Amino acid sequence: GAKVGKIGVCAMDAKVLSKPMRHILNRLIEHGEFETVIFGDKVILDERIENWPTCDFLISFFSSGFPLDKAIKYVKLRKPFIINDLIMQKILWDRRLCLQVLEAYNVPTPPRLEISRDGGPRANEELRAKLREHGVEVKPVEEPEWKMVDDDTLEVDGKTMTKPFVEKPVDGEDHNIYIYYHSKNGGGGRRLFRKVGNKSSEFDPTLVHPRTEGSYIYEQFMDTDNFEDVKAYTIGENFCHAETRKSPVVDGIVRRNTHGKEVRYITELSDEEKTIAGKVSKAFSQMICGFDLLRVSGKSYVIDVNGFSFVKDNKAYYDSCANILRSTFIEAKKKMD
Ligand SMILES: Nc1ncnc2c1ncn2[C@@H]1O[C@H](COP(=O)(O)OP(=O)(O)O)[C@@H](O)[C@H]1O
């Protein structure tokens, strides 16, 4: 087809060189409709933003090492069309802000309490203004009054939650999540952790009281269908792919194939789950977005939003992603031209 324009990919090379990124970009360039503009780690890290290459349609997202604030300044200067808002990617780092945004868009989440000891989330004025556009005010908060009423019951400022419950650090990149079981289901708890992406856990019969340093979310432990979690992958508000995986929260067991990769099964989404997926993409202004959902006997709850995430090794996903990006960019060009 006729040339539509230039797709810039402003992300770390580790992500730009992924199989999905290469195969999706190849689909977009192979009929002559788009040209790719490569940034590269040396330019991103060491060159001034006024010297970064420019494009019409920009794909850009954070991963470890990416200078997000610098990329935000580039977008402010050059104003390409974007599909994943960069400023909103900052909120993925604070579970409290993510939950505030989900709530503001009527996305169901598990019951929770919060014990913040850090004064609340931090945000500069640029992030505050972006959040206001998403229905969220960033508020200072003091440490609440709290206690364990008994071994099974947490109280925070007069509201209670009964075990089992899940204690998550407010840092969205800290996966040291603790599960606290009810005494009548054997009590104790389980510490989940990650070792260079490798998930593990350990049962401790004595884990009973919350951590006393740090800031945490306490979510009701949901009894999920088949003890699984759903990994969902959006491409805008009207496309979502989903897979189940076994959760370790009950028994510590993760299922892996012989190559060490977590076993996953493609699953069909209900209409309600498709609606939730569209809401997550919209709420975070992330066209391409991964999130985790829990299925509990006919109800679904979002527990995490991970931001830019492709499905790997699925030719239909690659085709659909190229087709949807193509249509999106054609429309974006029409609006400008
Ligand atoms: N409220 C909850 N109820 C039940 N399971 C939960 C809840 N919150 C988190 N989980 C589970 O705890 C595990 C650890 O969470 P996390 O580290 O965020 O997983 P992931 O690496 O998939 O983001 C996951 O299996 C997730 O499904």
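Each position is counted from 1, following the chain as shown.
For this deposited structure, the header notes the method as X-ray crystallography, 1.2 Å.
Each residue, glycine too, has its Cβ placed from N, Cα and C.
According to Swiss-Prot, the substrate binding site annotation covers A14, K15, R194, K195, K231, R245, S309, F310, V311, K312, on the basis of similarity to another entry. For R95, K168, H175, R194, 219-222, 229-231, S247, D292, 304-306, the entry in Swiss-Prot reads ATP binding site, with the evidence type similarity to another entry. Under its mutagenesis entries, Swiss-Prot includes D304 to A (Swiss-Prot position 487) with the note: Abolishes enzyme activity.
Taking the features listed in Swiss-Prot, we show where each one sits on the structure.
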residue: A14; record: substrate binding site; Cβ contacts under 8 Å, 6 or more apart: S63
residue: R95; record: ATP binding site; Cβ contacts under 8 Å, 6 or more apart: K168, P169, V170, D171, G172, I217
residue: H175; record: ATP binding site; Cβ contacts under 8 Å, 6 or more apart: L192, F193, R194, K199
residue: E219; record: ATP binding site; Cβ contacts under 8 Å, 6 or more apart: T109, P110, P111, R112, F165, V166, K168, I303
residue: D229; record: ATP binding site; Cβ contacts under 8 Å, 6 or more apart: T244, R245, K246, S247, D292, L293, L294, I303
residue: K231; record: substrate binding site; Cβ contacts under 8 Å, 6 or more apart: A242, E243, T244, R245, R264, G290, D292
residue: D304; record: mutagenesis position; Cβ contacts under 8 Å, 6 or more apart: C98, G172, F291, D292
residue: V305; record: ATP binding site; Cβ contacts under 8 Å, 6 or more apart: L92, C98, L102, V280, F284, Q286, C289, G290, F291, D292
residue: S309; record: substrate binding site; Cβ contacts under 8 Å, 6 or more apart: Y233, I288, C289, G290
The rounded CA-CA distance in Å from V311 (substrate binding site) to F221 (ATP binding site) is 27
Per DSSP (three-state), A14 (substrate binding site) is helix
Same-chain residues at least 6 positions away from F221 (ATP binding site) with a Cβ under 8 Å from its Cβ, in sequence order, are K163, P164, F165, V166, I179, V249
Taking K231, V305, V311 as the binding-site residues, the residues having C-beta under 6 A from ligand 1 are none
Neighbouring CB atoms within 10 angstroms of the CB of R194 (substrate binding site), all protein chains considered, total 13
Pairwise CA distances across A14, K15, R194, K195, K231, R245, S309, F310, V311, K312 (listed as binding substrate) top out, in Å, at 25
DSSP says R95 (ATP binding site), in three-state terms, is helix
